[PDB]
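First up is the structure itself, then whatever we jot down about it.
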Amino acid sequence: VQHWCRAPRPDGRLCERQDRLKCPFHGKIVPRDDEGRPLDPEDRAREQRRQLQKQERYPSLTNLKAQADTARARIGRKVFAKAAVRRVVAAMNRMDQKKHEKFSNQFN
Amino acid sequence: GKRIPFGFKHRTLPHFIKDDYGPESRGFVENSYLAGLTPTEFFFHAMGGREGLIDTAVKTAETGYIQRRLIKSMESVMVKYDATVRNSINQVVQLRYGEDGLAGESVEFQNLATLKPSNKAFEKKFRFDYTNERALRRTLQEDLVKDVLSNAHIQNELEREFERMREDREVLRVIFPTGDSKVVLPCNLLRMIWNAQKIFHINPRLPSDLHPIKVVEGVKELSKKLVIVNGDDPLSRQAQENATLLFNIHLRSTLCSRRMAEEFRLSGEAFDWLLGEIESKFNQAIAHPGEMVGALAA
Amino acid sequence: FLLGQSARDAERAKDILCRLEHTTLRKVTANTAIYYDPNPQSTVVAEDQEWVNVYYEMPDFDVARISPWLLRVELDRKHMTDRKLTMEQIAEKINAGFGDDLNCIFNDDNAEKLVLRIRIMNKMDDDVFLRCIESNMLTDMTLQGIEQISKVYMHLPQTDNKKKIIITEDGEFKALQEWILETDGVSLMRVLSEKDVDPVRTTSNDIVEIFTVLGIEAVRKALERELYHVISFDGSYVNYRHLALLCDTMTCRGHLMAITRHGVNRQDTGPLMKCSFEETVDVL
Amino acid sequence: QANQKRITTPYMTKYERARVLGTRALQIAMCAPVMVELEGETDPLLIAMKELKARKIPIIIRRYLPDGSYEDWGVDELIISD
Amino acid sequence: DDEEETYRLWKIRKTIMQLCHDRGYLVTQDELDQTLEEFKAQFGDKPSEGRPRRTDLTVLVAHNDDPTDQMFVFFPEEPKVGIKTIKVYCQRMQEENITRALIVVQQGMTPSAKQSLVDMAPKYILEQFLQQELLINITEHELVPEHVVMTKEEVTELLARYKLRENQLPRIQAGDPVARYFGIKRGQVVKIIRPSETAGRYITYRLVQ
Amino acid sequence: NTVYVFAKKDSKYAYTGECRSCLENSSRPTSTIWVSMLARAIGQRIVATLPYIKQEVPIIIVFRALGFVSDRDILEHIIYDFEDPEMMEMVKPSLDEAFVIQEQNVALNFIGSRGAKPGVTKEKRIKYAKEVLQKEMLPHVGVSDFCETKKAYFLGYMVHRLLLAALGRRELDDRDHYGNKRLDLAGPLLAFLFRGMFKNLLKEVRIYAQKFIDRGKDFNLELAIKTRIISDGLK
Ligand SMILES: [Zn+2]
Ligand SMILES: [Zn+2]
């Protein structure tokens, strides 16, 4: 992993992250010079366009939707779904299938 | 399918030490049936034989069920007087029995001559040569040489037969992407050719009497006599084209005008007999209507 | 059947292989643990603290929203490479599936131990909750490939029956010794539509799935093929008329008909033949 | 069917041959007149074979076609092979 | 992420062009084979950001002998196409005065919408296709033979030849992959030509159901 | 009287360790008991299928109902060595499943509420559970009362064997091994018949004695004993 993210950080430092493909904090990794400008002018234009797009874009009573509208509720809905638990049980049963395969030579 | 299993606790028997993977321990019999078998080989051999016995004694039920089930499925399909194949409800199952409408007890393995040979070898072997007078003198009698070498009608006929064989080669290459010439077809043409040689004492050392245009024409009328899908309207003659495409390719190539002068050396009488023979032996291969092909297939 | 140069060199074929095979997260995870870390700046673990503080100082993702509860997961190298795969894509997938609620971060693919962290960031408590997330992630987070395709094999077929047969410029036939993939699950719909998967020759031995994906004449030819292979496996021989008649009887109505009381006894044969075959009382 | 065109095969099949011999033998066994000359035969089937070989059996074969029509051939019109 | 996308959209365009060519319409050979880079040039190579947009891709082709027999090809965008967009496209097709069309959904079609397709059939004929079932042109597969839809005159010649009723032919379900590709409907007879190893070539017929 | 851990591939139980118990004397037929481990929170939860209780029961309950109430006293009987972590986290989920029932009488209610007939007084319910856990569950360990430390050790052994089978430290029992089988010669078969037929003789003598005693009159043995019962039954 040789090429570095090298994007201009808000602190004036260039990123030293050694990711093969993408920077988690700067999107796709493009080759940058010692001062962080991408070598390809077209890549620089695309990055500038992406940055510009990103920059552009009974009350006194409790609302039950507050609990329903939260990350934890969403995750609980996703994981505790009948389909999801069924897939989990299937995978764990295949794990059981391997520990059933732990008797090769003998009768088992 | 595996060596003897460890039925004791990591032992095949109590005569061996544990975790013994040697050949003796898992059941390798290093004795002939004439030298005897030592007691452990006797036991392991008994186990193997028992597998065989149970197999013979437990396959049979399922196979019997399959036989019954297929029979009841297909039983009432039969070949009709229309030459079609139909079921009891009278719906079509096959417009012609087996896509060519022949019985199965009269076909036999044959071998397409033109499928495999290279383009140059096919050129060399199946293209009649009417220019070299040497070979024509060696193979054809004098008069035939005169006519074959002067006339241009004859020469064009021969070039047309080669054109048709080239077309056939491409059609075969389409049908048989893998180049296997083993195909099963009604009349055995190599054997009929050999028979005809023997019946008429065809000396392969003297120039022959057969006129190559006789070969071309006689084969054409023959191909017209071998009728599977009768009729005259366009649809019936397209069907008759298709039903015998491959027998006609094979016939037209083996029964060529060059092969027949360099390989078989038949004479005019022999050729007439051969054509009559192919016609009859073909006409006796056709399915007899009323044949119960469903029960036969099942 | 591979299409391009992938037929010849092994590496391209192996690329396509890993691009078909299903790779859930379990297959590429070494070990996991649910820690209790209130302060990211001071992890309980020492060996991770470097890249930890390399990430948490820069505030792209809030530290206040983060819960004290942690998942830490260990990836093992040789598995991690076998699928020609890197933490970037796994990070990507975990972002995709759960969205943004599940924070993820991960070190660089240089440390001897390949590590990344999924501590959440926003009935059952968070201790139970992160166990549920762990189980769900390990079970059904698809990283690659196509479900219901477990393994995928590769070989150069000795028998000409599977080799690539071509007509050279001289008109002579010549078989080629090239790369194939024999799988273990079946999803033909997807597997056809892929880069360098030859969509003209790749088949399957599962006639129903063909019949759904290719129609009724496709399944007629396929049914012929499977039967011929079963019968003539042991060198035996059976004429073709009989095999063709069985196949054509069995597809003559447009749908696949089974040779059973369900398919044979449900067509329009008239009551008496039906009662003869099976299930007499109901029929009559 | 128009008895001018006849689509059916001009050969006596094996089934038609078997049944022609069987019927004609049973009719000889019932003292019907025989059409050819007998040397010493008394088997009804040997005589039926003699008649068929000479093409003198007075039977017509009615060949039903799957549409519904039929064709009325004499056994002497049909090419017998065996 | 995007190159896959432009590749997919180009392939689907290619298979639809072959589809319309075999369904009998006029499609210039350039469209039968338009290489990927040409598509990128004409429509853009980043559809994901929206260059091209799927709405940019619609096709309109004209039948060979009859110029008024025309057929659309609409590419909606929402993976699960609602009834509303079906109303939109029906109005589109109605006002421009064409009677045939296609849809290429991505993830599916709302049950109300497939119901609207089915119920309104006698007025105009328009069919559903998926993305995934167009990335491959099935009629090139080695198993699937060469089907050929026959005209009514040929059918009556057929049934006069073999003196059989239509119900005495083997069937092909109207929802078959190849009936759908060919767009045949109940009552039509599709002729198959496949090569047989015992006869060379064999022609069979199938009535649609 | 020996514990056999099997596993059925197409099944809803990862494992099941049965014990076809039987008091050595031919007193009653064998009363089987199973101690299974539910298939794949989704942690593995061990349960037992006692005889004459209409439902499966978490084992930790069956330990509570035997008077070993605290959790640690139970893990003394199941886990003979507190160092192996893996078996401890194998037992953890099942020790959570029944955290709710924490005292002997509560667990005895829990068991006896399943059983004979729903609407029954409390004391009969606890007597029912106690009668089961003594007389019917693992008789070969002992039918007498105060056999509860023995019963607890044996049930802990059953669970130990199950947990080893799941952790893979021992092999699943083979069914066709003859060490596991017993040939059943004329003695045992004919004693099975005699036991049944003698029971029926005794019931018939009860009927006869009862009718004549109900009519206020004495009754003769020699007419009470319908001798043909044993004669013709064996014959
Ligand atoms: Zn960076
Ligand atoms: Zn960054």
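Residues 563-619, 655-705, in that order, are what chain A shows, numbered as in Swiss-Prot.
Looks like electron microscopy, 3.3 Å, at least that's what the header says.
Note that Cβ sites are derived from N, Cα and C of the backbone, with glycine treated the same way.
Summarising the annotation, Swiss-Prot assigns Zn(2+) binding site to A:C567, A:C577, A:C585, A:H588. With a 10 A radius on its CB, A:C567 (mutagenesis position) counts 22 other CB atoms from all the protein chains.
The secondary structure of A:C567 (mutagenesis position), as reduced to three states from DSSP, is coil rather than helix or strand. Per Swiss-Prot, mutagenesis A:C567 to A is noted as: Defects in transcription-coupled nucleotide excision repair (TC-NER); when associated withA-577, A-585 and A-588.
The number of other CB atoms found within 10 A of the CB of A:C577 (mutagenesis position), across every protein chain shown, is 19. Recorded in Swiss-Prot as a mutagenesis result, A:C577 to A carries the remark: Defects in transcription-coupled nucleotide excision repair (TC-NER); when associated with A-567, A-585 and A-588.
Record note (Swiss-Prot) on the mutagenesis of A:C585 to A: Defects in transcription-coupled nucleotide excision repair (TC-NER); when associated with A-567, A-577 and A-588. For A:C585 (mutagenesis position), the number of other Cβ atoms no farther than 10 Å from its own Cβ, over all displayed protein chains, is 18.
The mutagenesis experiment A:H588 to A is recorded by Swiss-Prot, whose note states: Defects in transcription-coupled nucleotide excision repair (TC-NER); when associated with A-567, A-577 and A-585. Long-range Cβ proximity for A:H588 (mutagenesis position), meaning a same-chain Cβ under 8 A and a gap of 6 or more residues, is found for A:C567, A:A569, A:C577.
Same-chain residues with CB within 8 A of the center of the A:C567, A:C577, A:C585, A:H588 CB atoms, the Zn(2+) site residues themselves not counted, are A:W566, A:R568, A:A569, A:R579, A:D581, A:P586, A:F587, A:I591.
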